[PDB]
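Asks: Pasting a structure below so you can have a look.
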Amino acid sequence: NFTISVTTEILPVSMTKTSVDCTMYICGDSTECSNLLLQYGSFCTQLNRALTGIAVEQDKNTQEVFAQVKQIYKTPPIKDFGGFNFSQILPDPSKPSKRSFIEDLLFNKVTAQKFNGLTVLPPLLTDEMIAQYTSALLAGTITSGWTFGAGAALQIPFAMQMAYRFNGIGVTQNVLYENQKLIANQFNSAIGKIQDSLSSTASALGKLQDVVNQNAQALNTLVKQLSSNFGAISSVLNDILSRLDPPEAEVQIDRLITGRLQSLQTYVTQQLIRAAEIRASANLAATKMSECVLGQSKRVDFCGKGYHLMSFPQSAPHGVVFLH
Amino acid sequence: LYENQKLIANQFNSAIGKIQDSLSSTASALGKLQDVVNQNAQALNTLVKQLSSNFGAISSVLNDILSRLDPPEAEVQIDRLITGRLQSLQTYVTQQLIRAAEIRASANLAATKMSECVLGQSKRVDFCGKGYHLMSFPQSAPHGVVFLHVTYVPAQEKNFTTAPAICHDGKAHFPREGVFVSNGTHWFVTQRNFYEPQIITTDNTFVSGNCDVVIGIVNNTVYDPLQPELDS
Amino acid sequence: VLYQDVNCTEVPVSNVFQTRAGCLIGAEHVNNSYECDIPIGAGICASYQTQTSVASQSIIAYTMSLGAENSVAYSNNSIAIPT
Ligand SMILES: *[C@@H]1O[C@H](CO)[C@@H](O[C@@H]2O[C@H](CO)[C@@H](O)[C@H](O)[C@H]2NC(C)=O)[C@H](O)[C@H]1NC(C)=O
Ligand SMILES: *[C@@H]1O[C@H](CO)[C@@H](O[C@@H]2O[C@H](CO)[C@@H](O)[C@H](O)[C@H]2NC(C)=O)[C@H](O)[C@H]1NC(C)=O
Ligand SMILES: *[C@@H]1O[C@H](CO)[C@@H](O[C@@H]2O[C@H](CO)[C@@H](O)[C@H](O)[C@H]2NC(C)=O)[C@H](O)[C@H]1NC(C)=O
Ligand SMILES: *[C@@H]1O[C@H](CO)[C@@H](O[C@@H]2O[C@H](CO)[C@@H](O)[C@H](O)[C@H]2NC(C)=O)[C@H](O)[C@H]1NC(C)=O
Ligand SMILES: *[C@@H]1O[C@H](CO)[C@@H](O)[C@H](O)[C@H]1NC(C)=O
Ligand SMILES: *[C@@H]1O[C@H](CO)[C@@H](O)[C@H](O)[C@H]1NC(C)=O
Ligand SMILES: *[C@@H]1O[C@H](CO)[C@@H](O)[C@H](O)[C@H]1NC(C)=O
Ligand SMILES: *[C@@H]1O[C@H](CO)[C@@H](O)[C@H](O)[C@H]1NC(C)=O
């Protein structure tokens, strides 16, 4: 005797596409400060280039991990899935978007930064169309088996799909054919349990909350570094401009600007490593999205604790979750 | 395959031709390699261009500063200029190491793709390429590799009325590997990823249990091969 | 030209179209969707169109079609097999 034990695995796909405009962050929109910043040379252009590169990387991460299927699919309205109830994961009309109750539970379990040149560039894919991609992927993996990822979709009964997944694992389809009702009940119980777990404890959803918090703390420290003097005698550059004269103001602002630029350099480097790690995890997520979302992987304990059967993707703030 | 060998070869060579034309048509089809080379050369260009900046010192030409000022003040002047150049070179080196790690990850991915799409056949869908995968032909490129993935993709499909199983004596029949479909009144069993007529026999399908408990089963004949032979 | 957080009234102090990413100046909005080329933001995405009647060259900025929306016709006992 056996069981079906759904499980959520959560992977980030992209941080917030934070940008920087050097002339206003480092320099308090002053003239002498702009002259000095250009006197240091081509640092500022290099910084803006690195940040826009990171933004492009986030765009590519999301597009490559999600939009693996060209055509956007539409789930047939009827639900006669041999007893399997997909209400929690299939799209619901009355919701603000074409979302599902699973990501509706997810959204709420996720957690000053402007006017200082820190422009949070908008994400390319808004939440509605990401949910549309997730809906299309779910429809493909329900009503088209593993075929729709390969080429065009194929009408496939759900019992047939699950039986073929069994046969791929090694258990023969006789078991499913003799137990269909019990298997549907098992999956419904498991989905209820995972719904309760996600509705009660957010401690499992640690990855996305932690990465967003890490980015937020890094940016907050980046902003808070402005108040520091870095050896200079005044925090605000305007106070230096007030009475200090160019013979001394040049050296004072030189110290202050080299300190601020060093802080910005540290921040951009930290963002570079974190974005590289996120892109590595995003390639992992895409390879999951290909290996068993659009099929099933005979390899063990990659996308499921035990003999894997199938997977359902769901969107989340800056991340994806898999119901294995 | 042996039913369609010439057709397979014809499609293969036409695909080779379309690859030739697609590559020779536009430059941006080959984009990743150009991206990497441009990024490296442009970063190095920024590095070398950075030498023109005085960094707050008297000038950028170091020999001019050597000629102009005395060592007791060239001390501080060159100190400022050297610390500026040092900072620029340091950030260049850090970004170079970042891109080196990224390229190393891409190279490991390429090693996996080479050891799977070439040294074998990886069933993992959409790893080698779109559709099921057959093989891949590596080819060199200046600082990079390119893969010619050979894929199998369904092209023309016809939907059929199918059944989860059949039972001849109440005992259910489940295909050894096939799908019970019916062109018309005549049922047929065929492998999932192609169409192949097959008269229902004991070889194509094993027998178990009885068909009261299964769902969607249809009453259908299960012919046998032993009877015609034993008739004589 | 693309603006981020100006609410587009402050641009002068032509054609304006505002998205969650700010407005574009000199941008023809097109309801008819297209798989686009140059991401702008909030899904709004821009490209260039050669016309023949009025303004034979123009820049369009449209909502990004997520793909050719296709609806599979699932049924309990209807399978499709590639031939
Ligand atoms: C195999 O185990 C599963 C669960 O591990 C059993 O399914 C339970 O059956 C009872 C019937 O008395 C139901 O009340 C429960 O809701 C079912 N699920 C669970 C999680 O307990 C099943 O009965 C066992 N036996 C067989 C032959 O499958
Ligand atoms: C799948 O389960 C969901 C969760 O309960 C069902 O949704 C509601 O189900 C109750 C009864 O269980 C109905 O009174 C409500 O009208 C349902 N609401 C919606 C929005 O559907 C759903 O009916 C179940 N579906 C199947 C096929 O069992
Ligand atoms: C569906 O395809 C089969 C493929 O041969 C057609 O042929 C029939 O095959 C069965 C074998 O069980 C014979 O009993 C029939 O006499 C065959 N039909 C002929 C010869 O016309 C079958 O006819 C096709 N059915 C439809 C409705 O097109
Ligand atoms: C396959 O044939 C069997 C023959 O027994 C059918 O079973 C009978 O079905 C009738 C209704 O058509 C019932 O009144 C009887 O009680 C059933 N008897 C038994 C022993 O099962 C069965 O319904 C047929 N199934 C299909 C799909 O045609
Ligand atoms: C097969 O698909 C076509 C559309 O492609 C549809 O019109 C037809 O009703 C389908 N027939 C069956 C038996 O599934
Ligand atoms: C622009 O400002 C107005 C102020 O009344 C505000 O209501 C509106 O939401 C802003 N954005 C627009 C019009 O896109
Ligand atoms: C686009 O749709 C809006 C929605 O009401 C409509 O007002 C507008 O006229 C449409 N424009 C074109 C060019 O279709
Ligand atoms: C099964 O499919 C047939 C069409 O082939 C339909 O008439 C019937 O209502 C369906 N029943 C169930 C339970 O899915």
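Chain C uses Swiss-Prot numbers throughout; the residues present, in order, are 610-622, 640-678, 686-716.
Cβ coordinates come from backbone N, Cα and C, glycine included.
Pulled from Swiss-Prot, these are the listed features:
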{"type": "MUTAGEN", "residues": "C:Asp614 to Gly", "note": "Increase of pseudotyped VSV particle production ex vivo. Increase of viral load in hamster upper respiratory tract. Produces more infectious particles when cultured in primary human epithelial cells; increases replication and transmissibility in hamsters and ferrets"}
{"type": "MUTAGEN", "residues": "C:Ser673 to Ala", "note": "No effect on O-glycosylation by host GALNT1"}
{"type": "MUTAGEN", "residues": "C:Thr676 to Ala", "note": "Partial loss of O-glycosylation by host GALNT1"}
{"type": "MUTAGEN", "residues": "C:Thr678 to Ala", "note": "Complete loss of O-glycosylation by host GALNT1"}
{"type": "VARIANT", "residues": "C:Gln613 to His", "note": "In strain: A23.1"}
{"type": "VARIANT", "residues": "C:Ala653 to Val", "note": "In strain: 19B/501Y"}
{"type": "VARIANT", "residues": "C:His655 to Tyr", "note": "In strain: Gamma/P.1, 19B/501T, 19B/501Y, Omicron/BA.1, Omicron/BA.2, Omicron/BA.2.12.1, Omicron/BA.2.75, Omicron/BA.4, Omicron/BA.5, Omicron/BQ.1.1, Omicron/XBB.1.5, Omicron/EG.5.1"}
{"type": "VARIANT", "residues": "C:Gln677 to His", "note": "In strain: Eta/B.1.525"}
{"type": "VARIANT", "residues": "C:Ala701 to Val", "note": "In strain: Beta/B.1.351, Iota/B.1.526"}
{"type": "VARIANT", "residues": "C:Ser704 to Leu", "note": "In strain: Omicron/BA.2.12.1"}
{"type": "VARIANT", "residues": "C:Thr716 to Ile", "note": "In strain: Alpha/B.1.1.7"}
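Give me the structural setting of these features: burial, nearby parts and distances.
Replies: Look at C:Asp614 (mutagenesis position): DSSP puts it in coil.
Within 10 Å of the C-beta atom of C:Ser673 (mutagenesis position) sit 14 other C-beta atoms, taking all shown protein chains into account. Secondary structure at C:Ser673 (mutagenesis position), taken from DSSP and collapsed to helix, strand or coil, is strand.
Non-local neighbourhood of C:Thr676 (mutagenesis position): C:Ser689, C:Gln690, each in the same chain, at least six residues away, with C-beta under 8 Å from its C-beta.
In this view, C:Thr678 (mutagenesis position) is surrounded by 6 other Cβ atoms within 10 Å of its Cβ, with every protein chain counted.
If you take the C-beta of C:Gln613 (variant position) and look for same-chain residues 6 or more apart in sequence within under 8 angstroms, you find C:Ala647, C:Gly648.
In sequence order, C:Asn641, C:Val642, C:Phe643, C:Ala672, C:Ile692, C:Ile693, C:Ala694 constitute the residues six or more apart from C:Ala653 (variant position) in its chain with CB-CB distances below 8 Å. C:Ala653 (variant position) carries neither a helix nor a strand DSSP state and counts as coil.
A C-beta separation below 8 Å, combined with a sequence spacing of at least six in one chain, links C:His655 (variant position) to C:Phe643, C:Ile693, C:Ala694, C:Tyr695.
For C:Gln677 (variant position), the number of other Cβ atoms no farther than 10 Å from its own Cβ, over all displayed protein chains, is 11.
Remark: C:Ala701 (variant position) has no non-local neighbours by Cβ distance under 8 Å and separation of at least 6 in sequence. The secondary structure of C:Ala701 (variant position), as reduced to three states from DSSP, is coil rather than helix or strand.
Less than 8 angstroms from the CB of C:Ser704 (variant position) sits no same-chain residue that is six or more residues away.
Around the Cβ of C:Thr716 (variant position), the same chain contributes no residue under 8 angstroms that is 6 or more positions distant in sequence.
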Asks: For chain A, which of the recorded positions C:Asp614, C:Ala653, C:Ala701 fall under 8 Å by Cβ?
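Replies: Going by the Cβ criterion (under 8 Å to chain A), the qualifying recorded positions are C:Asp614, C:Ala701.
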Asks: Out of C:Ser673, C:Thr676, C:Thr678, C:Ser704, C:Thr716, which recorded positions come under 8 Å of chain B, measuring Cβ to Cβ?
Replies: C:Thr716
Asks: What same-chain residues, at least 6 away in sequence, bring their CB to under 8 Å of the CB of C:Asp614 (mutagenesis position)?
Replies: C:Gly648
Asks: Could you find out if DSSP has C:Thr678 (mutagenesis position) as helix, strand or coil?
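Replies: Note: C:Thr678 (mutagenesis position) is coil by DSSP, not helix or strand.
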